[PDB]
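Read the structure below first, then the notes.
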Amino acid sequence: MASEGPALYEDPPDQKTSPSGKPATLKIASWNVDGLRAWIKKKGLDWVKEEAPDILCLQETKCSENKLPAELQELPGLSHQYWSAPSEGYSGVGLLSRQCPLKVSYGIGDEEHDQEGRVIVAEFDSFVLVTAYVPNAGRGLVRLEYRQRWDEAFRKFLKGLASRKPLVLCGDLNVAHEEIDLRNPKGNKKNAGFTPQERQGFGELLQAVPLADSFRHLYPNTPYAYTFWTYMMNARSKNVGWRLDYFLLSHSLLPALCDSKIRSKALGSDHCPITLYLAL
Ligand SMILES: [Sm+3]
Ligand SMILES: [Sm+3]
């Protein structure tokens, strides 16, 4: 039945200097934790402590802002913590930072799309950071029409932000852009995450803002690089996954891009974390 066996992928070593030789000054980690409490129970924070990022973005926290695990109070290097949950138990995002942002905002300015705690905007001196947990198209694509409306509203919102300050977007964008972004493109053409509607949406986001796919920019032809594997069917051991997590940057930030990583070995969720190195 299934045609996939193991496909090897070894993320290359961390490139910590930009094309001009400037060492990375900013390290950002993004991770769909599939439940903040479950993830922490699975020692997610031990990985964070070792990675020591300047900023940590989390998606799918599924946790009430008033029920945050006490273990989060043990992250000395990430004392500035912000969260956003649905207008409990689902969706939700978080953003933890070493340095205090100039301003933090929630949502994308559209009431219809701001009730499920999917976006946090943190403005810094030289750039604005947005982390998002994009709405899934759903089983049977029952939420694809809504997803298309979200895609348009999100694209417009981001273009607005980027028109004033360099932008960095990270998170679970719930879509594998190209065939190279998932192990089984032929069998998922009508499934959430790989529909023409979703893929065209991602392509338009890149063109309209405009934004560049950091990982693909550096590794244009590298296959089998995924960030999500279903917990079922022993998918992760066979590397039958999807690259749903990204770091999209304004073109003006490309000269500061050092590396965009996929931490394939970090356990604790059905998604692995991704890390960005910028020389700002
Ligand atoms: Sm999940
Ligand atoms: Sm293609």
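Sequential numbering from 1, following the chain as shown.
According to its header, this structure was worked out by X-ray crystallography, 1.9 Å.
Here the Cβ of each residue, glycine as well, is placed from N, Cα and C on the backbone.
Quick look at what Swiss-Prot annotates:
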- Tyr133: active site (ACT_SITE)
- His271: active site, proton acceptor (ACT_SITE)
- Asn32, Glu60, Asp270: Mg(2+) 1 binding site (BINDING)
- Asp172, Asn174, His271: Mg(2+) 2 binding site (BINDING)
- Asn32 to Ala (Swiss-Prot position 68): Nearly abolishes AP endodeoxyribonuclease activity (MUTAGEN)
- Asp34 to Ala (Swiss-Prot position 70): Strongly reduces AP endodeoxyribonuclease activity (MUTAGEN)
- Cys57 to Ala (Swiss-Prot position 93): Abolishes partially the redox activity (MUTAGEN)
- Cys63 to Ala (Swiss-Prot position 99): Does not abolish the redox activity (MUTAGEN)
- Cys170 to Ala (Swiss-Prot position 208): Does not abolish the redox activity (MUTAGEN)
- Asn174 to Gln or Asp (Swiss-Prot position 212): Decreases AP endodeoxyribonuclease activity (MUTAGEN)
- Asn174 to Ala (Swiss-Prot position 212): Abolishes AP endodeoxyribonuclease activity (MUTAGEN)
- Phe228 to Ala (Swiss-Prot position 266): Strongly reduces AP endodeoxyribonuclease activity (MUTAGEN)
- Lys265 to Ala (Swiss-Prot position 303): Reduces the interaction with TOMM20 (MUTAGEN)
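Projection of Swiss-Prot feature records onto the structure.
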residue : record                : DSSP (3 states)
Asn32   : mutagenesis position  : strand
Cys63   : mutagenesis position  : coil
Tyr133  : active site           : strand
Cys170  : mutagenesis position  : strand
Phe228  : mutagenesis position  : strand
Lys265  : mutagenesis position  : coil
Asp270  : Mg(2+) 1 binding site : coil
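Listed in sequence order, the residues of the same chain lying 6 or more apart from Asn174 (mutagenesis position) and placing their CB within less than 8 Å of its CB are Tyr133, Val134, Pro135, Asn136, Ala137, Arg147, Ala192, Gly193, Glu198, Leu244. The two recorded residues, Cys57 (mutagenesis position) and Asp172 (Mg(2+) 2 binding site), have Cα atoms 10 Å apart. With a cut-off of 8 Å between CB atoms and residues at least 6 apart in sequence, the same chain places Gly35, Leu36, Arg37, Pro69, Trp83, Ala85, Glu88, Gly89, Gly92 near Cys63 (mutagenesis position), listed in sequence order. Ligand 1 lies under 6 Å from the Cβ of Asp34, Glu60, out of the recorded positions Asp34, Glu60, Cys63, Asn174, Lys265, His271. Annotation for the recorded positions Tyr133, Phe228: lowest Cβ count within 10 Å of the residue's own Cβ, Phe228. Closest to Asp34 (mutagenesis position) in space, going by CA atoms and restricting to the recorded positions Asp172, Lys265, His271, is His271.
Counted over every protein chain shown, other Cβ atoms within 10 Å are most numerous around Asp172 among the recorded positions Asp34, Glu60, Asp172, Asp270. Apart from the site residues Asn32, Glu60, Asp270, the chain places the Cβ of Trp31, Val33, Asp34, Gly35, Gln59, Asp172, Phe228, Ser269, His271 no farther than 8 Å from the centroid of the site's Cβ atoms, the recorded Mg(2+) 1 location. Counting only same-chain residues at least 6 apart in sequence, those with a Cβ under 8 Å from the Cβ of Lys265 (mutagenesis position) are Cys272. One thing to note is that 2 residues go unmodelled from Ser87 to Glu88, and the Cα atoms at each side are 8 Å apart.
Per-site Cβ counts within 10 Å over the recorded positions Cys57, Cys170, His271 peak at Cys57. Closest to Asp270 (Mg(2+) 1 binding site) by Cα-Cα distance, out of the recorded positions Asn32, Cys170, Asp172, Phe228, is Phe228. Note on proximity: of the recorded positions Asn32, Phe228, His271, the one nearest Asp172 (Mg(2+) 2 binding site) is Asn32, by Cα distance.
Counting only same-chain residues at least 6 apart in sequence, those with a Cβ under 8 Å from the Cβ of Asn32 (mutagenesis position) are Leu58, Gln59, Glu60, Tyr133, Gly171, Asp172, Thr227, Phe228, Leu244, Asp245, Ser269, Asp270, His271.
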